[PDB]
Amino acid sequence: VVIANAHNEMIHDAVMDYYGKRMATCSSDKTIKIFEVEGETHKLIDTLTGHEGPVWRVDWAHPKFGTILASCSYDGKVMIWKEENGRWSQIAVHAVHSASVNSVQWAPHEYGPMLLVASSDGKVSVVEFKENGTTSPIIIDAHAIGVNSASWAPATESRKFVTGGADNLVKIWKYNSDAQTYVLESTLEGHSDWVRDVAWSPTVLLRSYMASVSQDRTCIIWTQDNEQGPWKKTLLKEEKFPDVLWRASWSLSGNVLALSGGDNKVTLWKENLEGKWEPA
């Protein structure tokens, strides 16, 4: 179902609506594109523009609040646009960070219309969209050099999300009505280089599963069982993948690992009966 040459500039992200019927591509050309996919067809609708620097990542909001797609660019700003009347418009612009923003994912509709922003400005922001338009932002420093990922943890307070460091550190953050904002929990060390990406699973089974990919060219699957329980570092393999590792994605169900390399190859992984990993 290829959509050959969607952009002019190299593409940095390919995400779909909750109903895999409409896509969203973003590139360096500072532009994002909306799509329609059927059997093998690709209808190109609008092309989102207002981004000064290369767009990095984008994320589809839950249909619960209509059609909304958020994008983050080098321009140190993340922007969201809705699709009222089949015509794409820019609803709000979030630019609190001072430097590139490399990741932006939406919170489980349960939580609400929340967006988690992680900038290379070393900080991270949490923003929910009220009514009138003016939101109440929440920012908290998260890493030394910077921040590269900010995946969320499923619903359960009890609001958690993992961060990937520019300083090689993976962290866990849980809300706190007494602290007024998300505070640190874990600080799982493991990578020798920078944490390129970290995604948290929705697999509600007995134990929690977290993925961490990095310039150190390895994935460390962080498995923990309960509050007490510490996270068990686990090398996806006791060798190095020839190139870096940029993305890690969790399948809806069946909990399978989508590990987008850098050697330009995508690999899939599963945890056999023991607790190790194998292809698919």
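For chain A, we keep the numbers from Swiss-Prot: what you see runs 2-157, 169-292, in order.
If you're wondering, the header gives electron microscopy.
Using the three backbone atoms N, Cα and C, a Cβ is placed for every residue, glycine included.
Now, the feature entries from Swiss-Prot:
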- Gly176 to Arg: Leads to mislocalization of NPCs and overproliferation of the nuclear and ER membranes at 34 degrees Celsius (MUTAGEN)
- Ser224 to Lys: Growth inhibited above 30 degrees Celsius (MUTAGEN)
- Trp262 to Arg: Growth inhibited above 30 degrees Celsius (MUTAGEN)
- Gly266 to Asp: Growth inhibited above 34 degrees Celsius (MUTAGEN)
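A map of Swiss-Prot features onto the structure.
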residue: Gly176; record: mutagenesis position; DSSP class: strand
residue: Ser224; record: mutagenesis position; DSSP class: strand
residue: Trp262; record: mutagenesis position; DSSP class: strand
**Fill in**
Among the mutagenesis positions listed as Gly176, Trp262, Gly266, the Cα nearest the Cα of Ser224 (mutagenesis position) belongs to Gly176
**Item:** For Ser224 (mutagenesis position), the number of other Cβ atoms found within 10 Å of its own Cβ
**Value:** 30
**Request:** Taking only the Cα atoms, work out how far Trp262 (mutagenesis position) lies from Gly176 (mutagenesis position), in Å, as a whole number.
**Result:** 16
**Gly176 (mutagenesis position) and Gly266 (mutagenesis position), distance between Cα atoms, whole Å** = 24
**Message:** I'd like to know which of these mutagenesis positions, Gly176, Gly266, is least surrounded, judged by other CB atoms within 10 A.
**Reply:** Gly266
**Local Cβ density at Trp262 (mutagenesis position) - other Cβ atoms counted within 10 Å** = 18
